[PDB]
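J.: Take a look at the following structure, please.
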Amino acid sequence: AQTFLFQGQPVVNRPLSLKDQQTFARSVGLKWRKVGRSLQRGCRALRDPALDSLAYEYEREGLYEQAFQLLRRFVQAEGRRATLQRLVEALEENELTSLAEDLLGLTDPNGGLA
């Protein structure tokens, strides 16, 4: 429907859902730190030392809850305006091209969202 060209790969523009938050923390795993730190420059709304308190507050569940709620931090700011574009810009730093499209569930022989 509404996609933009990113890293030479097609990607739909919209607010990430619970799937993206869960799949993210379950996909980045260790990169959860990098994506969060890369998003600091990309999004001034998350530039703050959020990752510091995020890791300590989400240190109970581990990288799972750490990155799970990390994706919601951006949606909490605006949610309506907050688009995958910002998240993708953070992955573009660590060279997570496949992770950016796969995040939305583009690893299927069809797709996911619509």
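Following Swiss-Prot, chain A residues are numbered 199-312, in order.
Every residue gets a Cβ built from N, Cα and C, even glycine.
Straight from Swiss-Prot, here's the annotation block:
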- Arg235 to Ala or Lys: Abolished GlcNAcylation by E.coli NleB1. Abolished ability to self-oligomerize. Strongly reduced GlcNAcylation by S.typhimurium Ssek1; when associated with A-245 (MUTAGEN)
- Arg245 to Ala: Strongly reduced GlcNAcylation by S.typhimurium Ssek1; when associated with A-235 (MUTAGEN)
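On this model, are these features tucked inside or out on the surface, and what's nearby?
T.: Long-range Cβ contacts of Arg235 (mutagenesis position) within its own chain (separation 6+, distance under 8 Å): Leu249.
In the three-state DSSP scheme, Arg245 (mutagenesis position) falls into the coil class.
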